[PDB]
Every structure is written in C-alpha cells, then in structure tokens.
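Taking it in order: structure first as structure tokens, then the write-up.
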Amino acid sequence: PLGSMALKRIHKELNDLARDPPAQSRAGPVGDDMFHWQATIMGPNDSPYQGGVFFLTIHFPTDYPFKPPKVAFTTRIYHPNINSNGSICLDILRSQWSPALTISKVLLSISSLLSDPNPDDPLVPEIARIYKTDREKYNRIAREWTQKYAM
Amino acid sequence: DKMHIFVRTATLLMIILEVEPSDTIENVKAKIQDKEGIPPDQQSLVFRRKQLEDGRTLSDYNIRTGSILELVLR
C-alpha cells in the first residue's frame, strides 16, 4: 500500500467531475486502474482546432496531488508546445504545479494552450517559428490536421 | 499507507473501498453492503472479465491498490 492519499483524491475529483460536468471536456478511467484516465476535449472556438475531438491520457503518480499527473495527447496535433509523441509543454505540469490543482483545471489550461500557444517555450521549435513568422500557414496546417486526425 | 479498490456500476458513482490483500470477496461484498445497501448474495464482482468467487481473497486475483472492479446484480 503506497498511494492511499492519491487514490482518495483521484476518486474525489472523478465524482466531482460527474456531479458538475465540464462544458468542454470529459475525463475518467476507461480501464481497470484508477491511476490511468482517458480524457477528451474540444478544440476551442476561434482557434484552428475548432471542432476537433482530441483524446488524452492521464497517469497519476502515487504521490499525487503533491506531484502533477502525466498528461499527453493521443490524437495527433500540430502545435508548438505538443510534440509528435503527444508530450505537452505546460508550466502547471512541470514546476508551477500546486496540489490545489485538479484534472479539471489542467483540462482548462490545456484548452487555453490550444487557443494561445507559447511559441517562446516550444517543444517543436520549427512549428514555433512558423507560428511566430507565418501565422496563416500555421493556422492552415493546424486546421488540416484537425480535419485529418481529430474529426 | 493503506489499500483502496474501486467498484464500477451502471447506475452509481464510483465506489471506493478500504481493503487489505487478505480480505475475501465476502468481506468486499460486506463493505459494499454498508456503503450501498446491496445484499452480498445479490452481488456479482468481476475483475478483468473474470468472475470473483466469494471464498477467494484479493491477492488470489492479483487485485492491487487502485484496481477497479465491476458490480452487477445476480
């Protein structure tokens, strides 16, 4: 027995999500391990990901909520802060994590990242450069990848 | 440092249980009765599509902490 506090907290967030569903996202375990969740979010409106369905994985550590969950995209996405393995560069998942944060807030932050990328802290520098210098080319590719992979 | 398992149903929120590997399925069914009011002889417990039999224990089924069981009425 190692993760009692994590599991109690993970269970509370799960039931909190069920009592008050998020507008733009869903999250919960799809298998038989409470440490491993799947999540889905809508690409935000006024963004090139609008209308896409993006699936994510959530892996809670056994010392959650003191350490952040490991969150990654399974759906392919064209984005300066998300690489081809689905890894996400997001501050609240690295060192701005606080135990007061929840999966609910993480999903909101990921949605905010899709609306407004952080090209000065990129995971894919070449995509960040296109975002910075040719916005419409980035918008075109992001839209095309939303149709190809998230629809 | 304690063990927790979970019980998924079609109609109720995820149930959390506090258990030990030596607990038997009857014990788990008994704890389900306290939290949901469902009698043990009416409960069928499933882990990884395997039927859970009352005489066994959780360590028999390799149910670790954080495992999610399925509950259906019988």
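Each residue's number is its place along the chain shown, starting with 1.
Determination method: X-ray crystallography, 2.0 Å.
Cβ from N, Cα, C; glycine included.
For the mutagenesis experiment A:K67 to A or E (Swiss-Prot position 63), the note given by Swiss-Prot reads: Strongly reduced interaction with CNTO4. What Swiss-Prot says about the mutagenesis result for A:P68 to A (Swiss-Prot position 64) is this: Abolishes histone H3 ubiquitination and decreases interaction with PHF7. Recorded in Swiss-Prot as a mutagenesis result, A:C89 to A (Swiss-Prot position 85) carries the remark: Catalytically inactive. Loss of ability to promote FBXW2-mediated GCM1 ubiquitination. Inhibition of TNF-alpha-induced degradation of NFKBIA. The active site, glycyl thioester intermediate annotation in Swiss-Prot covers A:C89. Per Swiss-Prot, mutagenesis A:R94 to A (Swiss-Prot position 90) is noted as: Abolishes histone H3 ubiquitination and decreases interaction with PHF7. Under its mutagenesis entries, Swiss-Prot includes A:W97 to A (Swiss-Prot position 93) with the note: Abolishes histone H3 ubiquitination and decreases interaction with PHF7. Experimental mutagenesis at this site is recorded by Swiss-Prot as A:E126 to K (Swiss-Prot position 122), annotated: Abolishes histone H3 ubiquitination. Under the heading of mutagenesis, Swiss-Prot lists A:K148 to E (Swiss-Prot position 144) and annotates it as follows: Abolishes histone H3 ubiquitination.
All protein chains included, A:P68 (mutagenesis position) registers 20 other Cβ atoms within 10 Å of its own Cβ. If you take the CA of A:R94 (mutagenesis position) and look 10 A around it, the mutagenesis positions you hit from A:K67, A:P68, A:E126 are A:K67, A:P68. The two recorded residues, A:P68 (mutagenesis position) and A:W97 (mutagenesis position), show a Cα separation of 6 Å. The mutagenesis positions shown are A:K67, A:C89, A:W97, A:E126; of these, the one with its CA atom nearest the CA of A:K148 (mutagenesis position) is A:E126. Put simply, of the mutagenesis positions A:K67, A:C89, A:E126, the one whose Cα is nearest the Cα of A:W97 (mutagenesis position) is A:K67. Across the structure, A:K67 (mutagenesis position) and A:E126 (mutagenesis position) are spaced 31 Å apart at their Cα atoms. Counting every protein chain shown, the Cβ of A:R94 (mutagenesis position) has 10 other Cβ atoms within 10 Å. Cβ environment of A:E126 (mutagenesis position): no same-chain residue six or more positions apart lies under 8 Å away.
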